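**Q** For reference, the structure I am asking about is given below.
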Amino acid sequence: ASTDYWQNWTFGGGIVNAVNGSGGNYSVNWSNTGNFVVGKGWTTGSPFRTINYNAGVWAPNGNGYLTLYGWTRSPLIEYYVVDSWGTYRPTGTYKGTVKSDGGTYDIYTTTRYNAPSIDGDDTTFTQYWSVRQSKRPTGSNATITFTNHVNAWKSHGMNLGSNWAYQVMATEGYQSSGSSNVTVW
């Protein structure tokens, strides 16, 4: 069920040139940024969705993530399934591991205070992460069987909220430069 949502959020400086391409395709070119998340996906996330993507270009110069990105409310949770990165591999509080779609992921949790979210600039929420132990190869069709992550997270007491907000296959950058080109379906 193809993408219906376009994400293009920036903050803090630099240039983020994001193009909403044909179908599930988009491109990003960025320099000297603050923080940004750009991607395509779905207005309503599902714990049952298999996200398909192909990153034709993954070329961060510094810190960027190629990652599933999404939110629930009830309660407010920010989640990530990070398949690749640049110079910085994100982590948090280690819980365990999960294997999905040919990759082994470490599972982390982090509680964020006074932080920006889909609710506003100064909020509290928890983050759930699956981060691949090594960078996923790009340029070939990829799946993220998100249910495998939801199920593993649940087994370590990491339950998502019941009101689903957006769910995108994203390019995130923090204080970096780079290029990506990604198609999502």
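Residue numbering for chain A follows Swiss-Prot; the residues present correspond to positions 29-213, in that order.
Quick reminder: no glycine exception, Cβ is built from N, Cα and C everywhere.
Swiss-Prot lists these features:
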MUTAGEN   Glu106 to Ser  Drastically reduced activity
ACT_SITE  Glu106  active site, nucleophile
MUTAGEN   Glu200 to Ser  Drastically reduced activity
ACT_SITE  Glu200  active site, proton donor
**Q** Could you say which of the mutagenesis positions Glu106, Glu200 has its Cβ with the most other Cβ atoms inside 10 Å?
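**A** Counting every other Cβ within 10 Å of each candidate, the maximum falls on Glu200.
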**Q** In whole Å, note down how far the CA of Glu106 (mutagenesis position) lies from the CA of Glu200 (mutagenesis position).
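**A** If we compare the Cα positions of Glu200 (mutagenesis position) and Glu106 (mutagenesis position), the gap is 14 Å.
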**Q** Look up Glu106 (mutagenesis position) in the DSSP assignment and reduce it to helix, strand or coil.
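**A** Where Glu106 (mutagenesis position) sits, the three-state DSSP reduction gives strand.
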**Q** Under DSSP, is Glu200 (mutagenesis position) helix, strand or coil?
**A** strand
